[PDB]
Amino acid sequence: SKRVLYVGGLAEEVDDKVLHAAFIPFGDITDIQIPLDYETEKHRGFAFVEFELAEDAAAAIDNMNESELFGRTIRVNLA
């Protein structure tokens, strides 16, 4: 589909709550996935945000790609 976004460049403390607040303005979010390093406790700096509507995902990409989050430049593309 074209409803799931790949989001890279996430600071270590960015979590599901942070991601949801940053992306919910574009439309309903179905789920957020944050792959973790099993040995350690933290994530790897990227996540997946799935929108209910492809149209909302598109708007999210257009606005969020190369934007700032926790002082880091993030990259947003179709997963």
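Numbers run from 1 along the shown chain.
Including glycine, each Cβ sits where the backbone N, Cα and C put it.
Annotated features, as they stand in Swiss-Prot:
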MUTAGEN   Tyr6 to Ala (Swiss-Prot position 9)  Decreased affinity for RNA
MUTAGEN   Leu36 to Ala (Swiss-Prot position 39)  Decreased affinity for KMT2A
MUTAGEN   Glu39 to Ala (Swiss-Prot position 42)  Slightly decreased affinity for KMT2A
MUTAGEN   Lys42 to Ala (Swiss-Prot position 45)  No effect on interaction with KMT2A
MUTAGEN   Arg44 to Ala (Swiss-Prot position 47)  No effect on interaction with KMT2A
MUTAGEN   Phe46 to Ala (Swiss-Prot position 49)  Strongly decreased affinity for KMT2A. Decreased affinity for RNA
MUTAGEN   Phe48 to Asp (Swiss-Prot position 51)  Abolishes interaction with KMT2A. Abolishes inhibition of KMT2A activity
MUTAGEN   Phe48 to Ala (Swiss-Prot position 51)  Impairs protein folding
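Sequence features annotated in Swiss-Prot and their locations in the structure.
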| residue | record | CB count, 10 Å |
| --- | --- | --- |
| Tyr6 | mutagenesis position | 14 |
| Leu36 | mutagenesis position | 10 |
| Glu39 | mutagenesis position | 5 |
| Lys42 | mutagenesis position | 11 |
| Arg44 | mutagenesis position | 13 |
| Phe46 | mutagenesis position | 17 |
| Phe48 | mutagenesis position | 15 |
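The Cα of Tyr6 (mutagenesis position) lies closest to that of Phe46, out of the mutagenesis positions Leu36, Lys42, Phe46. On a Cα basis, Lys42 (mutagenesis position) lies 15 Å away from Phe48 (mutagenesis position).
Reported as a whole number, the C-alpha separation between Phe46 (mutagenesis position) and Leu36 (mutagenesis position) equals 9 Å.
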